Amino acid sequence: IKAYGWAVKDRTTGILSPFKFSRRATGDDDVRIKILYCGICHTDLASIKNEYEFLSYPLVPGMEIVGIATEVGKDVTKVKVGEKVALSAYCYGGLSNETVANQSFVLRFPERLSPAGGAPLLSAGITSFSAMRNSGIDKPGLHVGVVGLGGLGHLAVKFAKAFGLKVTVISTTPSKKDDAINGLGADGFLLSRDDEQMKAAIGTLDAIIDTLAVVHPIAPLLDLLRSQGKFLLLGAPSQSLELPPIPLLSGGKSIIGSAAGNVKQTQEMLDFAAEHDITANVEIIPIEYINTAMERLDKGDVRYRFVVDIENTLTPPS
Amino acid sequence: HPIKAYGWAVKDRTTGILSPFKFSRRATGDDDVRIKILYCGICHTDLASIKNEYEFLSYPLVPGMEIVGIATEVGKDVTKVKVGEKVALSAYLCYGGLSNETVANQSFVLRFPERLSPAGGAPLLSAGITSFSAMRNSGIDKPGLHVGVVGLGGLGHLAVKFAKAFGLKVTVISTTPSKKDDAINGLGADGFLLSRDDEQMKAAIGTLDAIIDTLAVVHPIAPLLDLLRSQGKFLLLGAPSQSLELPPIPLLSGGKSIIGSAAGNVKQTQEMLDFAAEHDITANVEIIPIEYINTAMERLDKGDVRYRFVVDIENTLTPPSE
């Protein structure tokens, strides 16, 4: 029933510190999950940045949880104790020694994937996978643009390439050209701040995958879309964006929200990622580094994912 | 003192059939590391030994050289490795990896990177290091160079991944048209050349800075040499059983060279492993149970795997009846 982790005790500071708490006992349909790794996504950074008003005073962040089933209720049939499992994010998150969830919320973590590199698949991976699949951008030949080479974006590139798409990375960090092209497999690299290159790419893209969490302008991006092209909104900005009616109507173009859910689809994504050997490029960090990573994350100073090592790094205060 | 062990061995070199086998290993010396084997990759050298192509091999033969495991005992003088650490074995240095455990001098034992899958990471220890070291030793690691990879198998598909992470432009030369999508979209190759397309072959003459030949069967190298620019390098990485036909004219007139692999240097192997960790490079593997090993061998002889068999020894190896 007892548990421990790292928590933000003061919403104004956002600083994480050790916290002990207690968890519900394993019910008849629940699954015991020993947490080995938890990925750090933007939602965690935002919650630490005091951007979610509905937050509870002690905040344990982390949504990309890969773990080991170590106990199951009597009615749990799919999951077995000892199995490497991961939790789709549908009270206390993943920066803890263990968690408990209804068996329906647990997915089997594929044999062939690293649990550390595979953990950001459970939020970033399914988001990219679901958006591309639901919107029918999975077809070999399509030219797609990925806006923002962050955590979500760099995974979007890998899924897009494994779908057989041509991928252009649209970013504001010129130093990332080699990572995008050689490290992630992108076919092209477009500098957002180069209107000359930008104007050359007008009407070239079948679809755009927007992973940014800042407001930014979408009108210059929409102009990169061919007629009837699709603009996939995957990032969740705190503010809202300014839809320019003129560029959208003229062009038959559409903006589609990311229904990145459907835990059954999440399992399909995991099996897809297993077949194509897709994981995130990860930086495994100790929990005592979490606050430094938070400031590195806010400044984009990471190579596309922080993953906290619950395995060897959470030490038990009590 | 000596520790009993079990695995699968070829008891009759003439048939090449593997079956359960009991044996014994030396006790842990002061510099040794006992390793519980989790995964063993299957390489071509394993297939060749099973096909009885090495006359100097002693039998019963337990094959397998791409070993990832957990250290379970260390000698008193061993400080680098600690019990419980995920480790990997150098292929350089009687009974191989298709067994429940092995023991090795600490100098041959490598730290297995946190970020790599132990199953997908196991072929790095023979196929990975071969590609990595050959590219590094011969100076084909420079962003911009155009390299061709001959043969999209276990070695070849890893060569492409390392080449792309080095920043090279990579053309895959194959005789399997169905492999075009994996090569270009799945592995990141910039082009796919059909060896048997005289139009494509003649169009690529003199375009390649280097060639990485991974094939293990006998084949002609003259048309491949012709794809090389002047002073180009032909890296021979596969080990055919028969000998190859060196055409003197294409080589001499081109100033071209054929370079052997020498994929060793455990220090280089750790460099490769850390490199593979930073760039998230693993093999595309098919995890199989040990009792499937004979069927996997015959699939392997025909190249019917995408792209590496890895035996789940941890969960699948049981002792002979006992």
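Quick note: numbers on chain B are straight from Swiss-Prot, i.e. 10-102, 136-364, in order.
Any Cβ shown, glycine's included, is placed from N, Cα and C.
Straight from Swiss-Prot, the features:
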BINDING   B:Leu194, B:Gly196, B:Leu197, B:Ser216, B:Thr217, B:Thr218, B:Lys221, B:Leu279, B:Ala281, B:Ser303, B:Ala305, B:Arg350  NADP(+) binding site
MUTAGEN   B:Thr54 to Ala  Normal activity
MUTAGEN   B:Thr54 to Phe  Abolished activity
MUTAGEN   B:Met74 to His  Conserved ability to reduce precondylocarpine, but decreased accumulation of over reduced vincadifformine product
MUTAGEN   B:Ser168 to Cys  Conserved ability to reduce precondylocarpine, but increased accumulation of over reduced vincadifformine product
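A map of Swiss-Prot features onto the structure.
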residue  : record               : Cβ neighbours (10 Å)
B:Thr54  : mutagenesis position : 19
B:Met74  : mutagenesis position : 21
B:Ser168 : mutagenesis position : 27
B:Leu194 : NADP(+) binding site : 26
B:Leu197 : NADP(+) binding site : 30
B:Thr217 : NADP(+) binding site : 14
B:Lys221 : NADP(+) binding site : 23
B:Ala281 : NADP(+) binding site : 12
B:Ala305 : NADP(+) binding site : 22
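The Cα of B:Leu102 and the Cα of B:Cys136, which border 33 unmodelled residues, are 10 Å apart. Here nothing among the binding-site residues B:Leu197, B:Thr217, B:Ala305 falls inside 10 Å of the CA of B:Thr54 (mutagenesis position).
Here the binding residues for NADP(+) are B:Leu194, B:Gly196, B:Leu197, B:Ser216, B:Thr217, B:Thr218, B:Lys221, B:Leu279, B:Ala281, B:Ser303, B:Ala305, B:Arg350. Their largest Cα to Cα distance works out to 27 Å. You'll find the Cα of B:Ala281 (NADP(+) binding site) roughly 16 Å from the Cα of B:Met74 (mutagenesis position). Cα separation, B:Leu194 (NADP(+) binding site) to B:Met74 (mutagenesis position), rounded: 21 Å. In this structure the C-alpha atoms belonging to B:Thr217 (NADP(+) binding site) and B:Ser168 (mutagenesis position) are separated by 24 Å. Taking only the Cα positions, the spacing between B:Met74 (mutagenesis position) and B:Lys221 (NADP(+) binding site) is 27 angstrom.
In this structure, B:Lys221 (NADP(+) binding site) is part of a helix by DSSP.
Here the Cα atom of B:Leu197 (NADP(+) binding site) is found 9 Å from that of B:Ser168 (mutagenesis position).
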